[PDB]
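Q: Questions regarding the structure given below will be posed in turn.
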Amino acid sequence: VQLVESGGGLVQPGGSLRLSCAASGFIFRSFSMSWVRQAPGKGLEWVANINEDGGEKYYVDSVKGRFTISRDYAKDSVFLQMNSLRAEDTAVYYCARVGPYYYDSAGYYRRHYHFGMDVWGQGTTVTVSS
Amino acid sequence: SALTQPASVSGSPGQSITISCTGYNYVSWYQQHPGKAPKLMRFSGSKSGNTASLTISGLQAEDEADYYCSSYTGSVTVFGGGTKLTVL
Amino acid sequence: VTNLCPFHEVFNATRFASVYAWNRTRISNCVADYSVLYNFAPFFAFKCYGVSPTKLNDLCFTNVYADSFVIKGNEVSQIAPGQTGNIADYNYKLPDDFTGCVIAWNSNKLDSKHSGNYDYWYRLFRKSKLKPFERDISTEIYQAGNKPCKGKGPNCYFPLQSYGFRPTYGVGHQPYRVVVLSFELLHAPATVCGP
């Protein structure tokens with residue numbers, strides 16, 4: 001299993017970028033994918049999420065519909081198009097898989113899965129500045 | 001519905017330390033060291049109503065990190081403020 | 001009219017089977033009176049495909065198949081021809097030319113024990129998409145990576161997950177009982193008709 005992010009860099013405000021998440025070592029048609037960013041000096045913050053088929057795309061309110069996240073079964077990768085970049089958007093971005101590998105507490109006998117982000121890529125840095 | 005976490009918790013080596021996360025059935029915990037991506041999570045988890053708790057037994061030097069609690073329910077995930085654990 | 005079709009068991013069973021192992025009952029050699037169906041429960045998502053419900057008493061079929069199960073509120077809409085998701089893809093899939101009816105009603109009172117009614121499971125993973133009208137009761141460990149699994153592991157997952165039904169949830173997460181009636185007429189004379 002391996003996730004690699006690419007496509008980040010320096011951009012002026014108001015531009016449009018594309019972040020690519022390449023997945024390997026696991027079947028890509030069964031795990032929903034999420035994008036989570038972290039600003040330097042701060043904690044993690046959710047950005048976007050998509051199911052396996054991509055028909056259910058959800059975004060945090062702070063991004064409205066400015067970002068567009070999609071996935072394709074052909075190339076087995078995730079992509080995120082970025083529009084209307086702002087000063088508070090510069091961050092390191094990770095793409096993660098929502099896998100039920102997590103087993104919380106003694107509920108293992110009751111067979112209850114806590115869907116978590118088990119595999120995190122190394123992330124790519126997007127710096128929005130002049 | 002942002003979660004609530006203590007700013008920082010400190011304790012002696014080898015001591016069991018509890019970290020609380022107050023906000024709901026799906027809750028996950030992640031550990032993150034500086035310079036590395038967060039990793040999904042001696043560690044015992046528990047839940048009670050709107051509160052979750054993670055207890056660490058046998059604290060060591062390598063356990064210095066920041067721990068985050070998330071609530072992946074439906075299709076929207078919310079992260080907490082982040083608890084930076086301190087190892088004496 | 002002396003042999004009413006046994007709809008008193010399908011819509012009034014003590015407990016329903018899990019969605020991944022949905023129960024199938026065959027109704028034949030009886031007189032079908034659908035007018036009493038509304039008396040069984042306050043139907044929420046009554047929906048018929050390929051047949052007008054108001055004429056259900058005026059038609060005949062060789063056999064009827066009732067597929068009963070329990071799902072969540074969000075997954076009720078997945079029970080429809082040409083639909084995709086979790087239930088419609090890996091648990092219970094209807095044919096694209098489906099003919100019959102679907103009856104879904106809330107069961108918050110009977111399937112919520114305040115401590116988690118974990119007896120209702122659904123299939124989370126599968127190697128391929130389910131063929132129409134097929135049951136996959138297999139419980140083999142699912143492999144996500146390339147390494148051998150022979151059991152649960154970091155990338156080796158149990159295909160079934162248990163619903164966490166509780167009465168405190170919203171209408172979207174409270175359990176819903178679903179009965180799908182499929183009407184079939186292959187060759188034999190229709191032993192099922194109206195009054």
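One is the number of the first residue shown, and numbering goes on along the chain from there.
Heads up, header says this was done by electron microscopy, 3.6 Å.
Note: Cβ is positioned from N, Cα and C throughout, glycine not excepted.
Experimental mutagenesis is annotated in Swiss-Prot for C:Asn12 to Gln (Swiss-Prot position 343), with the remark: Reduced viral infectivity. Here Swiss-Prot notes a mutagenesis experiment, C:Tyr122 to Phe (Swiss-Prot position 453), with the remark: Decreased HLA binding to NF9 epitope. Increased binding affinity to human ACE2. Recorded in Swiss-Prot as a mutagenesis result, C:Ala144 to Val (Swiss-Prot position 475) carries the remark: Increased resistance to neutralizing antibodies. Quoting Swiss-Prot on the mutagenesis of C:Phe158 to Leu (Swiss-Prot position 490): Increased resistance to neutralizing antibodies and human covalescent sera neutralization. According to Swiss-Prot, the experimentally introduced change C:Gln161 to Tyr (Swiss-Prot position 493) is described as follows: Reduced host ACE2-binding affinity in vitro. In Swiss-Prot, a natural variant is listed as C:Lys113 to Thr (Swiss-Prot position 444), annotated with the note In strain: Omicron/BQ.1.1. For the natural variant C:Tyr122 to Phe (Swiss-Prot position 453), the note given in Swiss-Prot is In strain: B.1.1.298. C:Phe125 to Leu (Swiss-Prot position 456) appears in Swiss-Prot as a known natural variant, with the remark: In strain: Omicron/EG.5.1. One entry in Swiss-Prot concerns the natural variant C:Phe158 to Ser (Swiss-Prot position 490). Its note says: In strain: Lambda/C.37, Omicron/BQ.1.1, Omicron/XBB.1.5, Omicron/EG.5.1. One natural variant named in Swiss-Prot is C:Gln161 to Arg (Swiss-Prot position 493), and its note says In strain: Omicron/BA.1, Omicron/BA.2, Omicron/BA.2.12.1.
Let's see these features in context: how buried, what's close, how far.
A: Less than 8 angstroms from the CB of C:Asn12 (mutagenesis position) sit C:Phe40, each of them six or more residues away in the same chain.
With a cut-off of 8 Å between CB atoms and residues at least 6 apart in sequence, the same chain places C:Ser18, C:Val19, C:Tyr20, C:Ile71, C:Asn86, C:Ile87, C:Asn91, C:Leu160, C:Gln161, C:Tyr163 near C:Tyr122 (mutagenesis position), listed in sequence order.
Spatially close to C:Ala144 (mutagenesis position) yet at least six residues away along the chain are C:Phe125, C:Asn155, C:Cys156, C:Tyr157, judged by Cβ distances under 8 angstroms.
Within the same chain, residues at least 6 positions away in sequence whose Cβ sits under 8 Å from that of C:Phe158 (mutagenesis position) are C:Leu124, C:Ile141, C:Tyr142, C:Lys152.
Applying an 8 A CB threshold to same-chain residues 6+ apart, the list for C:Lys113 (variant position) reads C:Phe165, C:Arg166.
Around C:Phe125 (variant position), taking its Cβ as the centre, 18 other Cβ atoms fall within 10 Å, counting all chains.
Mapped onto three states, the DSSP output places C:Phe158 (mutagenesis position) in coil.
Counted within 10 Å of its Cβ, the other Cβ atoms near C:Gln161 (mutagenesis position) come to 20, all protein chains included.
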